[PDB]
Amino acid sequence: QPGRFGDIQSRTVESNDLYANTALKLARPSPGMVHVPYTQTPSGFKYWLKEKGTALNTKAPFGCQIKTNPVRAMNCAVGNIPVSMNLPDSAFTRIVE
Amino acid sequence: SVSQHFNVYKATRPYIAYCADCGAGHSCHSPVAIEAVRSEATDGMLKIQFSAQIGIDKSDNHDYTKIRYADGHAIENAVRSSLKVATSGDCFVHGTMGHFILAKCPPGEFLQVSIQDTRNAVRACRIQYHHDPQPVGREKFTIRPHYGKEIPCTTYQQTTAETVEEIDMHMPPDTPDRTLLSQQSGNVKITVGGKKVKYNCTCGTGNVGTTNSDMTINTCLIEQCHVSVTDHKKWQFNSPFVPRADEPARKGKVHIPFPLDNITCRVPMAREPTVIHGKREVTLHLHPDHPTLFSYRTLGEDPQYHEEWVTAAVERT
Amino acid sequence: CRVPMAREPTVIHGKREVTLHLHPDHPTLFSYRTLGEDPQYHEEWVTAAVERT
Amino acid sequence: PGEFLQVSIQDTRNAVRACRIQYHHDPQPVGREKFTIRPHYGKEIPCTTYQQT
Amino acid sequence: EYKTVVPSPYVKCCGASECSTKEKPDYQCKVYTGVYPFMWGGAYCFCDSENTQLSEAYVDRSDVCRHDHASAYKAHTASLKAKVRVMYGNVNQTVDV
């Protein structure tokens, strides 16, 4: 929708599809001039930057630190980790010793 | 050398365009005409584009003290040292080439770009642009600190290399100029002036053509003919204020001078707060000196997050 | 005396109500009256994108 | 926009005489929009101004 | 952030232009009549009326958003990955699992 997030939507950074519903509308030039006036709703993406809200980095439950490039949540303190261990006899110690 | 970078501008030229203001609230058709401010660097550095060329003299030669500003029908040479790109304060020019200036203006509402023409005048264009840079990070400081962190903020490189970005081009239109036509006591003379003026004379049948010399069609009046030069040697830059010629956008591809690159960026570390312990709670004595952030999340389950901009000393618990 | 026209609002229809995405770029005026009987008027100065209903 | 107004002239002996008073100047352009610089495509409304003549 | 490309108007005065529609994103093409361009230095053509302006504008992705884009992924399944330290006997080792 025009104005909110994703008024401009490319399928991929390099691809060229560019669904661009943005309410770009033209208007007749004023007499005695050669402008090409238009009334386009501002960058919807920019408005998202201003009104993004509290990012998940600051409200993740369980103190999960957030990283981005390989998007991930680190140090998530939740649940238990079952562990199964196969041990060779060399590790153990003889009772008689 | 840099001369290679300017091999493209040999075929271009400045143009006259509408301004709607010149520091006095009046339509200008000023030679200087801001086209589009392109603030896109997290650092904050405008890339004003305007109808002129810096670094190239009137004779299509590299010179870092010359400005090609359009005037009448021929190019001119204006000393570059008279450049005063200034918002509410006064921007510090960070280098220029061709049509794009680089600035670091302070906060303001309007952008004004001015050059001094040959006749020691002050041509300028002033457009509305709500410039309000916000330095990267979480602290809206003003000037760089000395001891601080190093976070990445993208800025416009001074390097004037060739970039993938392009600006369109097309041959100029047929500029009209009534000064060429002049009455001759019942006759009309058209000063060719080394041009290729055309005419759609309504005075007498068959008076249509493109004279290349000082044609002197007689027995006519001023308001019976439309004279207009047809310069086609150099190129203009697809201006919305310049009616394009019949040809559909021959699309010359002058490269945008200044690219955008990822660089480090300094930022201060705010005063450490004076923690005060208490039963199941703290009370911080925040002591800022410029707007900073402050966010605390209870790292349990279903936290109680918070995020606010601290502007003065407070006692948040 | 010249003066600009603010960007046209993005109307959103609704049951007996509309939601407007005002998108100013400088302080403008926004006032609406219900042209019935004993209207519910209103007038305010908007400085940033809002979601008035 | 500003708070004080200063007027200065250069006297004979290459000095700067000036007077500076307090004047809460803050002009708001006519109409319902408090724009800063004239637009290019816009409405035309009547606003009084001093004639240069 | 989008970028509104606005080609210079094709003012075919002393004649009549036609709306040459296109398929660019949100492409807009408008044709006007009874318009009198006033290029600097005088009128733009010998006619007094019967003139046309072929105003056109279309949206396009900003010149630079390989650096300033905002992905819109859709995440469905998680995948844990932990770094663990084990200290038995004397191994003092850490592994990624």
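Just so it is clear, chain E uses Swiss-Prot numbers, and the residues here are 865-961, in order.
The deposited model was determined using electron microscopy, 3.7 Å.
Heads up, the Cβ atoms here are built off N, Cα and C, so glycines get one too.
Neighbour density for E:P901 (mutagenesis position): within 10 A of its CB lie 20 other CB atoms from the protein chains shown. For E:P901 to D, Swiss-Prot lists a mutagenesis experiment annotated as follows: Retention of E1 protein in endoplasmic reticulum.
Among the sequence features in Swiss-Prot, the mutagenesis site E:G906 to P is noted as follows: Retention of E1 protein in endoplasmic reticulum. Its Cβ placed at the centre, E:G906 (mutagenesis position) has 16 other Cβ atoms within 10 Å.
For the natural variant E:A880 to S, the note given in Swiss-Prot is In strain: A7. A simple way to gauge crowding: the CB of E:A880 (variant position) has 11 other CB atoms within 10 angstroms, across all the protein chains here.
The C-beta environment of E:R930 (variant position), restricted to residues of the same chain at least 6 apart in sequence and closer than 8 Å, is empty. Swiss-Prot lists E:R930 to K among its natural variants, and the accompanying note reads: In strain: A7.
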Checklist entry - Can you name the recorded positions among E:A880, E:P901, E:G906, E:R930 whose Cβ is less than 8 Å from some Cβ in chain B? => result E:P901, E:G906
Checklist entry - Which ones, out of the recorded positions E:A880, E:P901, E:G906, lie near enough to chain A that their C-beta is under 8 angstroms from one of its C-beta atoms? => result E:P901
Checklist entry - Rounded to a whole number, how many Å is the Cα of E:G906 (mutagenesis position) away from the Cα of E:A880 (variant position)? => result 21
Checklist outcome for this item: Rounded to a whole number of Å, the separation of the Cα atoms of E:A880 (variant position) and E:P901 (mutagenesis position) comes to 14
